[PDB]
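A.B. asks: Structure provided below as structure tokens; questions to follow.
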Amino acid sequence: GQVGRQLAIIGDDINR
Amino acid sequence: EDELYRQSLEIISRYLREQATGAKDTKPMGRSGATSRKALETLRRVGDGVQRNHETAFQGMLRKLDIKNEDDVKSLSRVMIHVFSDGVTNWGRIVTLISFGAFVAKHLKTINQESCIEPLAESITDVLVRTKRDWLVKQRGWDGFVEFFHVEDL
């Protein structure tokens, strides 16, 4: 996948 | 000049350098060094966990980006821009970028690209401070980072 999107998804998880 | 840049760079560089070299930099911090120490401490706790919990994806993203020289670090600034392209900014995304930075910086050292860690830390700082300054300032900068990830007591 696109790394940015992937990173955002991880980031949104870490944000929790 | 920009203190936020300076402080962000200090924190991100230290984490990246420290993660890549395995050596904690004993040199005191610059200004907002209390904040930066705690930011770095926070970065270690949260960042290290991000790399552990998302190591497979980080490896995949690293293999995909194929970061092997200073130029490739630009490709990472692009990706970090892409992170924020949906308009959402939060500390989880920010720390994840820094965490991935540390992950990349580790890999960078295994390939005599230690020279690229400073550009790496720079590009991460630049993306954050250049494009998310308003959000950063609104979140009280690295104090907001420390507070956001502060582990509360009962």
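We're sticking with Swiss-Prot numbering for chain B, so the shown stretch reads 171-324, in order.
If you check the header, you will see the structure was determined by X-ray crystallography, 1.9 Å.
A Cβ is built for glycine as well, from the same backbone N, Cα and C atoms used for every other residue.
Grabbed the feature section from Swiss-Prot, which reads as follows:
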type: MUTAGEN; residues: B:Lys194 to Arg; note: Reduced ubiquitination
type: MUTAGEN; residues: B:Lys197 to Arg; note: Reduced ubiquitination
type: MUTAGEN; residues: B:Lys208 to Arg; note: No effect on ubiquitination
type: MUTAGEN; residues: B:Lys234 to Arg; note: No effect on ubiquitination
A.B. asks: Check each of the mutagenesis positions B:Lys194, B:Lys197, B:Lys208, B:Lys234 and report back the ones whose Cβ is under 8 Å from some Cβ of chain A.
C.D. replies: B:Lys234
A.B. asks: Going by a 10 angstroms cut-off between Cβ atoms, which of the mutagenesis positions B:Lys194, B:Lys197, B:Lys208, B:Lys234 has the sparsest surroundings?
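C.D. replies: Counting other Cβ atoms within 10 Å of each of the mutagenesis positions B:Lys194, B:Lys197, B:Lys208, B:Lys234 gives the minimum at B:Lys197.
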A.B. asks: Can you see whether DSSP assigns B:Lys194 (mutagenesis position) to helix, strand or coil?
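C.D. replies: The three-state answer is coil.
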A.B. asks: Which one is closest to B:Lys234 (mutagenesis position) in space, judged by CA to CA distance, out of the mutagenesis positions B:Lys194, B:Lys197, B:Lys208?
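C.D. replies: Result for B:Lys234 (mutagenesis position): the nearest of the mutagenesis positions is B:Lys194.
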